[PDB]
Amino acid sequence: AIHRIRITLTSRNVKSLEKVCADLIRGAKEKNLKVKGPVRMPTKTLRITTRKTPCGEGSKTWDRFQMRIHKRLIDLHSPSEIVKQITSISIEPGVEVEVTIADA
Amino acid sequence: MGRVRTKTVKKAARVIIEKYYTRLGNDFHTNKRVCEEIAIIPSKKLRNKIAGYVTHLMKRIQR
Amino acid sequence: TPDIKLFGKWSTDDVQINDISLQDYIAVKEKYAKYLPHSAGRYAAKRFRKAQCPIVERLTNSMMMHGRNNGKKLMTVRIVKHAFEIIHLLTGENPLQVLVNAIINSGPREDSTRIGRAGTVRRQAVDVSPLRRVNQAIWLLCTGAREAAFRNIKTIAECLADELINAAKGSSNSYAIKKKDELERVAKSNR
Amino acid sequence: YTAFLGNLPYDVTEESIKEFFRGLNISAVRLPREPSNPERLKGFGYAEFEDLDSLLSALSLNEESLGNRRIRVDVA
Amino acid sequence: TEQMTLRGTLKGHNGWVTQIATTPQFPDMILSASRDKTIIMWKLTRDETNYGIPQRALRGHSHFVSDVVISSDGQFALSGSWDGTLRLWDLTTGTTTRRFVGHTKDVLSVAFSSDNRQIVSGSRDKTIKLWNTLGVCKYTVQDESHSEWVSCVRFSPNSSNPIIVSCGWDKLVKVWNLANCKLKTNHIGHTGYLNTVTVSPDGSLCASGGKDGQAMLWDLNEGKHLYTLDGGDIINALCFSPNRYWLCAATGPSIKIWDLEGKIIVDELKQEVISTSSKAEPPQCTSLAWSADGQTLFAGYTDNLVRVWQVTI
Amino acid sequence: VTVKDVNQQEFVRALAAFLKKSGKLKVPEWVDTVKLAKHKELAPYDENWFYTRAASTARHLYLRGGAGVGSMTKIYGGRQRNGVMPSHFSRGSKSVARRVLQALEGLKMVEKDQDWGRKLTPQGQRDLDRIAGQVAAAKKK
Amino acid sequence: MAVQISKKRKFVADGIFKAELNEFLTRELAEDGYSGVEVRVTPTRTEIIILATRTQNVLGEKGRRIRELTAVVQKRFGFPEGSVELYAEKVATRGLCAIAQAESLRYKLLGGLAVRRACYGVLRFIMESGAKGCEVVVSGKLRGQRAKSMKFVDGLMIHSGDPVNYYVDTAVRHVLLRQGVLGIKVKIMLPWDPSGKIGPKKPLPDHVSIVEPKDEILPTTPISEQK
Amino acid sequence: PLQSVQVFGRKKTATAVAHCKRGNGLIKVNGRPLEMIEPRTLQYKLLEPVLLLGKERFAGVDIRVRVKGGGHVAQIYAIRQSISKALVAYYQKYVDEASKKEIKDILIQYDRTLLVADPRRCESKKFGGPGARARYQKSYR
RNA sequence: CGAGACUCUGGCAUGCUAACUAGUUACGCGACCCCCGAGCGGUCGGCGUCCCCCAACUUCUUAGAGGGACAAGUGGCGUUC
RNA sequence: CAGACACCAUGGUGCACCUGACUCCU
């Protein structure tokens, strides 16, 4: 029986995230699952304001570093074991892929 | 006044004219896609300036 | 409305644009037929956008100065449309046309630019632009409005209507009649 | 699959390894030696293989010393 | 021979009117593919104020519709557009009956059959995709199918034979049979890359014209060369008339129209005015199409006008 | 319809009279002397704002799915004038604004419902749309 | 994500393991010619892969040192048994490995060789292995209390805009002296910028490649064959 | 179900989506007409194009609008650009090119740019100054 | 070498790809239902709420590929560069 | 080319330093 499994994908490298999300959607249809598609959750812009000048006599030089993480979920109406079986294999580097029993 | 054409557009467009004067035309979206076809330009905007100056050249050289 | 567009509570028609140089810098009914003075919220995008903005809309613009009053056109257009009401109950005339006459008698004719002569102060008899003649009209009109209200029972609208009426016909009780003439004084003056 | 080495003792490579690490054939292996005239004992080179019948020997024939060197068969 | 006085002008376009198409039921319908990312339907008033009124806007692409082709009835609009998609519109309303994703590059060509089933498109992706009306790419004609940009795929009227007469940027015309997609012939020996190609309206004779603009005539039933009808300027559109053999060349400085049985020039529909710059001066006819009858010669230029000519002696 | 179709400033005063037509609107024991908000330099002119505030609350809860104590406290306050310091928005009293809520709940003008708090009563959906028509038929701003 | 640290915090916390590891193995694996680490997240195994130019000191004898090199990493940085499996990485080129070169030049400058001559030896050698550009800066006090800077540049070095950041391989070494500290600052602009395979950020933004036409000409008459 | 077109009208951060659905209904900006929320000082602006086009173009459709973002003033142009575009998009696909063009002809001589998007947004703030272009008060000797 | 080129951002993509951590419109639209108004009243239209679906779509929204800006165009000017 | 032209003082200190080789043995 099917079991609507969320596949949450978090990364900061978009085209790394995109090339793995391409693997998950196709490989779910390569060996048949639900295929649903990329539910584009918005990116989170982690912005931190820093001093560019230590021992800051002179000019107030402000420096800001941003880091953008990128979320998306893939809910799959598909049989619970072989959802996580086909997807979670063969992807070790670069991209966190979170298959999820919930949204049952 | 600004964004006047530097050395990189004119030197690149010159080689394009003398080899492709048949397959070049005067429509930009022709020549922009022709500079997609016949050239390897590391930017669309650089290709906009090159193939646009190709249309600048092709209008001149057909005179 | 598709035949003729008027002002929000007055008429853009029956407006007597009666200066020599100030044609097509003063227009309320020619292309600028507006119930609501607001173009896009910017007026310094071009040098052209000055003559694009009508004098009725620049008045709502040139009023909001004085940083506590800056960034407030909704207070301004209120007080500006209040000021037209205070014109008509003092005049009976079209208060746009009073405002349109107020640009006329407040616009200078010849002014002076600075020049040097033997260490002594002389100034060159020059015309100003009819763009500037409007801009020297409006800014002197906008000065006497907030100033006379600033420690008086009268609001700015009561002072601005008195500023327009006494500059619609020069009465030297509006600030704009009194300061135009000092600008025009220097032209027939030095050298 | 290569077994990168920081040294590789006296049965170095280039028909010194065509019968020692494995029995199955290889393509070509670079060594800094000129492996015919000096008979010089030196290792800064590598060992390229095809990885069909090569993995069984060298992971028990790592960590060793044919001369006084130390074979690090770390496969990648 | 006969002549053509200026019957009128069409109005109402943004960008260059890249193609024009009549449906066989309505010669009062002209579907004019303009560079506004939205083809305009024109139900022809045949007026002197305009020649027609804008009937529909088939709204929306990401780039320009190069070739357009109507249903043989006048109900559907195949806007083969440079967004990568051909879009089969409901020509009466809007309403894409089928967007054709699958051409990876700018869709140069589109053809819609007398069968009203065969959709064949050529593009800058150097593919020839025999689509179906549901977007089913029934076959993508490749493997020496114009190894340069596929310029324009053209139907022989498919009651004669199921032929795509496809010209390309490889100075060739690849003439195929359909549903097997092997060459009826490759027309070899053209000068200049072939911007356009036409059929005789029985699928009988093949005329090919391009960059050099030499209207090379071929026995389309044979793939054997008749002669080279002589243009010389870059032909942007060729079309035999459906009522007589009048092939017309959409060229740079003019519109060279001829009689083709026998070979004589009928007129030369001019398109130039005095605007000397002079690298900026001349407009060109980028598209000519006949009427549904072949009485009105529609000429969709690069000037946002389609000047028309009912044949008047 | 809604009450958003009719004049809101008439609505917060016609329903204020309707809460006076209710006769009770469950006023707190402290409105003659209170600060009532850290935004206000002065105590209120009267006590009859409390009808208007609940006439402003029941209109607000007609549109929500339900709200309560913190939601009313951002509505009626504004810039807290910080004297020698820059002024900032905050929230005033959370007791009298809750006293508003328990009143309209007690009169069944709004009622404790879903979405965490008080949504309209259907009697309130009548009595708002009743006085909405009383707002609308009188004048239309 | 509940109930861990934030997904905001997690991708913050990913580099925090990276920084303390690289600083520590700069302090100890510089004897390997420390080119870096490679922590590969694999199931049931933390594949740490030690990038170096002398990988004959990573195991010691019979994997001796790895069982204390991992026992630093596996035990201090939160790893179970069998997780941290150490791997060598003897990098193929080293002349494109300025990190290991400013390491190795410090084995010629702090290790002992003449100032120009070591900068003749290595700067040639990093160009011998290949460089679009390669530069050597030794900055600070020398010959008493006066600060000096020794620039040894080879190849092409660009600095414009955005491709200054992609195209180079840079190394700074704080070499300690009996009189001060100098900075061995070695940058190598990558020869694999338009190539290898290909390099970063589509080939050079000041450059355009075209293909040759070889088309649209013919001697032939128009004559076809049925195919 | 009834025929409809969806559009948008845009200020800096203000998108108002109006579905110009066939039938008989108002221009319901958030379900209500324009005599609501009370900015009502730019009130002649948003009421202007309906007078110039006639309400029968807008009353031959129901226009219910969803609006979000911006301030009060940013939404006034956001709804005025939208329902102008709603009326164009209704006639263009469904009814006629000629009326929507005449609608486009009516909207454009006073030209509030009610059919094209506007690229004006808030400029990105850089450091070293309290303003987007203005800098701090400087001190010299 | 810098600068340009280049990156990123503001824009322009009812094209295109995705959505049940977004939604939207869409129904039957009911329901809390208000007659407020039309409509006798249903229904309509109604802010929310929800029936909401195995509706639909990505329009809003998100983020993905793309395209769009190049005097490019035109028409003057300028070594006519 | 071709309209109008005033006085305005002073002031100071260290490091620019004189040769070649390439058995890293890969």
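Since chain E takes its numbers from Swiss-Prot, the residues it shows come out as 2-314.
Recorded method for this deposit: electron microscopy, 6.3 Å.
Cβ atoms here come from the backbone N, Cα and C positions, even for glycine.
The annotation that Swiss-Prot gives for the mutagenesis experiment E:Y52 to F reads: No effect on binding to SRC. Abolishes binding to PTK2/FAK1 and reduces cell adhesion and foci formation. E:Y52 (mutagenesis position) falls outside any helix or strand according to DSSP and counts as coil. Less than 8 angstroms from the CB of E:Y52 (mutagenesis position) sit E:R8, E:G9, E:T10, E:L11, E:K12, E:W43, E:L45, E:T46, E:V307, E:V309, each of them six or more residues away in the same chain.
Quoting Swiss-Prot on the mutagenesis of E:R60 to A: Decreased binding to PTK2/FAK1; when associated with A-57. Long-range C-beta contacts of E:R60 (mutagenesis position), restricted to its own chain and to partners at least six residues apart, with a cutoff below 8 Å, comprise E:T39, E:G95.
In the three-state DSSP scheme, E:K127 (mutagenesis position) falls into the coil class. Among the sequence features in Swiss-Prot, the mutagenesis site E:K127 to A is noted as follows: Decreased binding to PTK2/FAK1; when associated with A-130.
Quoting Swiss-Prot on the mutagenesis of E:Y140 to F: No effect on binding to SRC. Residue environment of E:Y140 (mutagenesis position) contains 17 other Cβ atoms, counted within 10 Å of its Cβ in all protein chains.
Quoting Swiss-Prot on the mutagenesis of E:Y194 to F: No effect on binding to SRC. DSSP assigns E:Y194 (mutagenesis position) to coil, not to a helix or a strand. Long-range C-beta contacts of E:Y194 (mutagenesis position), restricted to its own chain and to partners at least six residues apart, with a cutoff below 8 Å, comprise E:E149, E:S152, E:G169, E:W170, E:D171, E:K172, E:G211, E:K212.
Annotation of the published mutagenesis E:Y228 to F in Swiss-Prot: No effect on binding to SRC. Does not abolish phosphorylation by SRC. Abolishes phosphorylation by SRC; when associated with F-246 and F-302; the original residue is retained in the structure shown. Contacts of E:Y228 (mutagenesis position) defined by a Cβ separation under 8 A and a same-chain sequence distance of 6+ are given as E:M217, E:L218, E:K264, in order along the sequence.
Among the mutagenesis entries in Swiss-Prot is E:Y302 to F, noted as: No effect on binding to SRC. Abolishes phosphorylation by SRC; when associated with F-228 and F-246. Taking a C-beta cut-off of under 8 angstroms and a sequence separation of 6 or more, E:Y302 (mutagenesis position) has the following same-chain neighbours: E:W17, E:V18, E:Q272, E:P284, E:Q285, E:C286, E:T287, E:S288, E:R308.
E:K127 (mutagenesis position) has a Cβ environment of 19 other Cβ atoms inside 10 Å. E:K127 (mutagenesis position) sits 14 Å from E:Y140 (mutagenesis position), taking the Cα positions as reference. According to DSSP, E:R60 (mutagenesis position) sits within a strand segment. Checking the mutagenesis positions E:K127, E:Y140, E:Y194, E:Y302 against chain G with a Cβ-Cβ cut-off of under 8 Å leaves E:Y194. In sequence order there is nothing to list: of E:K127, E:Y140, E:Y228, E:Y302, none of the mutagenesis positions comes within a CB distance under 8 A of chain B.
Of E:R60, E:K127, E:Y140, E:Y194, E:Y228, E:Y302, listed as mutagenesis positions, those near chain H by the criterion of a Cβ under 8 Å from one of its Cβ atoms are E:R60.
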